[PDB]
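**Student:** I have a structure I would like to understand better, so I am pasting it below and will then ask my questions one at a time.
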Amino acid sequence: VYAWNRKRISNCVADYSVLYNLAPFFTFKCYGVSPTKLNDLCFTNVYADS
Amino acid sequence: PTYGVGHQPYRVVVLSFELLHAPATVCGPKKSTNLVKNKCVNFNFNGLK
Amino acid sequence: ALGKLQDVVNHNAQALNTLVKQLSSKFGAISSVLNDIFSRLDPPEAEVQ
């Protein structure tokens, strides 16, 4: 955590179903957007942290 | 694993976004179609519904 | 010489044009466009905004 990792996602098509419906992801809570509105929208400047 | 839950390691991933305020690149599973000229329609335009 | 009539006309133009400018105020919402609010939120919070 002190030396965490960041990733830049660019030039892809977003499909959250494969990840929403996977077993280990028992927690999916979002802030600025509804959890089920992801597939209805386009994105730019997408980054992730691990 | 001898520690109780609440001490087990939990993998955390957070996602950052900017909403529509730039040319969108990453998109969802929507399928495009040809536009129209001078006809009253409704559009999506990368999210501008 | 006839600034009174111009005053009436200008007062109306300003009064109505402020109205057009009012739509650019979030009022403490996510944004000033209803469509985005409906297209990014679930009914409970969307309705609240």
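Chain C is numbered as in Swiss-Prot; the shown residues are, in order, 944-992.
Structure method, as recorded: electron microscopy, 3.4 Å.
Every residue gets a Cβ built from N, Cα and C, even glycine.
Here the residue is the original one, while Swiss-Prot reports the natural variant C:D950 to N with the comment In strain: Delta/B.1.617.2, Mu/B.1.621. Annotation of the natural variant C:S982 to A in Swiss-Prot: In strain: Alpha/B.1.1.7; the original residue is retained in the structure shown.
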**Student:** Whole-number Å only: compute the distance from the Cα of C:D950 (variant position) to the Cα of C:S982 (variant position).
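**Tutor:** Rounded to a whole number, the Cα-Cα distance is 44 Å.
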**Student:** Using CB atoms and a 10 A radius, I'd like the single residue among the variant positions C:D950, C:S982 with the highest neighbour count.
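**Tutor:** When each Cβ's neighbours within 10 Å are tallied, C:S982 tops the list.
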